[PDB]
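Chemist: Can you keep this structure in mind? I'll have questions shortly.
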Amino acid sequence: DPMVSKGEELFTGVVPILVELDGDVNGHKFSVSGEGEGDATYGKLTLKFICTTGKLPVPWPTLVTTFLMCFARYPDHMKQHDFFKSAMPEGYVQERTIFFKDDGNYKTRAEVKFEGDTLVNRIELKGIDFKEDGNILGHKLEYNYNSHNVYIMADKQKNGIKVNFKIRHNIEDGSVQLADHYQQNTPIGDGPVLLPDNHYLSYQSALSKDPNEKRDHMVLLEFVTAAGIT
């Protein structure tokens, strides 16, 4: 399929990644840079993010979803359903509203595309209605992360996809902070794109610290595999 081919040819080996985020949550401004690499053959991403404005005013775990579904491993039987690669290299726009239960919300807009050989995720994040002393602005979320399926459906009217899902972040007192994600992706280009049957992506995410890093940062290892169409 010369359409499946054009995506295979962009993602087959290890692809360098750059992430840039401009943030404003309740007027706490911040910027984050990330660098790393993905190997979609293995559904594998390795990234390190640095708060370049100083202290991150929110918990790192709250940013993990915002900080590359083109790096999903799509099994051979499901290649016709890989919207994310099909949009490249022109890329796509990824928009979210994430609702933190009993607290504020994030609205994100990102553009995911190639700049040369480098896959780039440029993001703007605005958070509003947070409790200065809640789980988020009060930094009461544990530095860990649970596995989660993410359900993708076509959005035929918008030539794109919609993704709906819940993340539960562990709170330090043993409870959980729900973060209900609503998501829409649309290709940046005018060309044809693969619009998928309903399926899901399985995520596992592991958060760590670089022992030689003094700046405020997050090391993120993700494995992501499409499934749900036998």
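Think of each number as a place in line: the chain as shown, counted from 1.
Heads up, header says this was done by X-ray crystallography, 1.5 Å.
Even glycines carry a Cβ here, placed using N, Cα and C.
In Swiss-Prot, a mutagenesis experiment is listed as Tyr145 to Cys, annotated with the note In mut1.9; shifts fluorescence lifetime from 3.03 to 2.74 ns. One mutagenesis experiment named in Swiss-Prot is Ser147 to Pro, and its note says Increases fluorescence at warmer temperatures such as 37 degrees Celsius. Under the heading of mutagenesis, Swiss-Prot lists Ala206 to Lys and annotates it as follows: Abolishes the tendency to dimerize and leads to monomeric fluorescent proteins. What Swiss-Prot says about the mutagenesis result for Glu222 to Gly is this: Suppresses the 399 nm excitation peak, leaving only the longer wavelength peak at 475 nm.
How about a rundown of where these features are and what they're close to?
Modeler: The Cβ neighbour count for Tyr145 (mutagenesis position), using a 10 Å radius and every protein chain shown, is 21.
In the three-state DSSP reading, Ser147 (mutagenesis position) counts as coil.
Residue density at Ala206 (mutagenesis position): 11 other Cβ atoms are found within 10 A of its Cβ, drawing on all protein chains shown.
DSSP assigns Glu222 (mutagenesis position) to a strand.
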Chemist: What same-chain residues, at least 6 away in sequence, bring their CB to under 8 Å of the CB of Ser147 (mutagenesis position)?
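Modeler: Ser202, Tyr203, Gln204, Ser205 - these are the non-local Cβ neighbours of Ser147 (mutagenesis position), listed in sequence order.
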Chemist: Between the Cα atoms of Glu222 (mutagenesis position) and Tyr145 (mutagenesis position), find the distance and write it as a whole number of Å.
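Modeler: Distance (Cα to Cα, whole Å): 11 Å.
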Chemist: With H, G and I counted as helix, E and B as strand and the rest as coil, say where DSSP puts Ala206 (mutagenesis position).
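Modeler: SS state of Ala206 (mutagenesis position) = strand.
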